[PDB]
Amino acid sequence: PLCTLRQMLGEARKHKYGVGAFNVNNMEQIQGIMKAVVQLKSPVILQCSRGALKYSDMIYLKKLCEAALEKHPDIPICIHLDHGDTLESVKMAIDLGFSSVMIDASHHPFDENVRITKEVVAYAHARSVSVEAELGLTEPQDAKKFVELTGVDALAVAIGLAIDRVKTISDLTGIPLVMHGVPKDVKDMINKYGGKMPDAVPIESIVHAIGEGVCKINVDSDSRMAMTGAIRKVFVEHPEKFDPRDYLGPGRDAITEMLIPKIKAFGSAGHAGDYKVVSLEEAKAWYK
Amino acid sequence: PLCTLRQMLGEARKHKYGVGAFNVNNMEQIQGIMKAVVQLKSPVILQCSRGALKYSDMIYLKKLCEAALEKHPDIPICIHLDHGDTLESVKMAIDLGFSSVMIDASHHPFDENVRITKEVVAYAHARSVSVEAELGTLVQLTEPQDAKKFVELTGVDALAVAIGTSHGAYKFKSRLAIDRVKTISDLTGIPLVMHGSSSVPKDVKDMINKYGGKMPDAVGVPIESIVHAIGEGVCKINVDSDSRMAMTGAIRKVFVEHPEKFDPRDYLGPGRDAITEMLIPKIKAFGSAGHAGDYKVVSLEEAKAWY
Ligand SMILES: [Zn+2]
């Protein structure tokens, strides 16, 4: 059922596991993600940026998310606006039926980040909708003050040695923390088949951080790369094929295969049935 | 609004135009088709084969079609099951909200085709849903007198005819039977459908081959031939390979010119736009442009009275 971020991450915090939050932009991406979380009976957060909403003209993505919610009634599913920039973007998402939003004003000075975030929280909490915010190396007492002044349900913090910082931020704020954004397999495949990926690019570190309070792990690039590597492989190996199902299907399955190990490591496997999901309407009571 | 094939093709037949019926399998393909028909203010048939519904777990495609219906309220849009094989596949499509279904029993002897088709017609007409059937294969070309008898015995709303086309991008080695079309049209009195009608336009094929694809001998139906058939009674023209080639060609181009890109929106976006650009002159040629505002669409519930 549609689930709030507050309830889904509160459960993860209480049982020391993290939930993957996967950016989705079209049908094959949502299908690849849901096959993994359903196979591992894990809750999931589907997230969409304002750009993803533009790409799908808003309505197509809303309807694909309704499809997931209907096809897998027993999986807690949070639909979340990633990297929201303004109250106007938040209103737009809540209107589409989202159950959570991120208001990212972390590039602003502290007081202005608080001002903008507070306004979003008032609007969202009145509808039962959860709010994630960010504060950007983060003094734990500054994190505590920010959460006190704003009332956000979750806090993305600048992470990095200092794992007791994560622990301290989690203990002082008392709320779920979020960790924002590269497999050899995917990387090698893309280059093998014509790609030119940056020389950029550790799971253990993420596991370590979950144990101290990180409850939401954002994954976007990895899925994009899995799909692209799979399509490039079909294009080289079978150049006569032109039906999109012939390369998007393999791309959809690469996403699922790349996600299974991650979900297992984050620890949310098996937890989908742990709690009765609270509706947005019943959630309004949490905020009085 | 959601429209029946009987209404949409009846208008097409009365005014001597044809309506493109485009297979869709996902979001970007629907978006590409809708942008073209909305630009041209034309009717449109979005069709989903049983394979497309498998690919989309049924519900994702049902919801994407709803998104199209909601986003473009004033365009008559028929949601049609392409190449249904059994009454069970037809009940499934109707349950998903479709307004039209094709029952293809053309590979069965005449009497069996008639029997399987009658079963579908009874269930579909009882819900106001239109029915397309096929007599002739694709090589059994359609016999005009037999087509007249089949329609009288089945009551279908539209008949797919066999005149030389076929599915796929390699329809000819380097033709067709359009004289039969007028005769079938006159004898049956109903809208006719032409399957395997992608044209494999030059722009699209050249792009695939320029950027690593291997389709040097792809050949489609010339647009002039389809325009001629429309003038003789063809009202629905099925197009699938052309959209597939357009998307694939555009993705291949991005992959070569910009090997650094790996976000699917960066290549499926250009894919979607290529479908739209490919469809615009085709829709103009079919003659359906500017006709989306011609009639008030009858709901499936009201359409039950027709039967
Ligand atoms: Zn066909």
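All residue numbers given for chain A refer to Swiss-Prot; the residues shown span 2-137, 152-175, 191-211, 215-234, 237-323 in order.
Determination method: X-ray crystallography, 1.8 Å.
Using N, Cα and C of the backbone, Cβ positions are placed for all residues, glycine too.
Here Swiss-Prot flags A:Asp83 as active site, proton donor, drawing on experimental evidence. Its Cβ taken as reference, A:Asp83 (mutagenesis position) is surrounded by 25 other Cβ atoms within 10 Å in the chains shown.
Recorded in Swiss-Prot as a mutagenesis result, A:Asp83 to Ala carries the remark: Severe loss of catalytic activity.
In Swiss-Prot, the entry for mutagenesis A:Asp255 to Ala states: 9.4-fold reduction in substrate affinity and 50-fold reduction in catalytic affinity. Has some activity towards tagatose-1,6-bisphosphate. The structure shown retains the original residue. Less than 8 angstroms from the CB of A:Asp255 (mutagenesis position) sit A:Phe23, A:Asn24, A:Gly211, each of them six or more residues away in the same chain.
Mutagenesis annotation in Swiss-Prot: A:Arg259 to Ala, described as 1.8-fold reduction in substrate affinity and 2.8-fold reduction in catalytic efficiency. 6-fold reduction in substrate affinity and 24-fold reduction in catalytic efficiency; when associated with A-278; the structure shown retains the original residue. Using a 10 Å radius centred on the Cβ of A:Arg259 (mutagenesis position) and all shown protein chains, the other Cβ atoms total 22. In the three-state DSSP reading, A:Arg259 (mutagenesis position) counts as helix.
Look at A:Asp278 (mutagenesis position): DSSP puts it in coil. What Swiss-Prot notes for the published mutagenesis of A:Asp278 to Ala is this: 159-fold reduction in substrate affinity and 2770-fold reduction in catalytic efficiency. 6-fold reduction in substrate affinity and 24-fold reduction in catalytic efficiency; when associated with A-259.
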Listed mutagenesis positions (A:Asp83, A:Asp255, A:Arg259, A:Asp278) that sit near chain B [CB under 8 A]: A:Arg259, A:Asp278
A:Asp278 (mutagenesis position) and A:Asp83 (mutagenesis position), distance between Cα atoms, whole Å: 32
Rounded Cα separation (Å) that holds between A:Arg259 (mutagenesis position) and A:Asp278 (mutagenesis position): 20
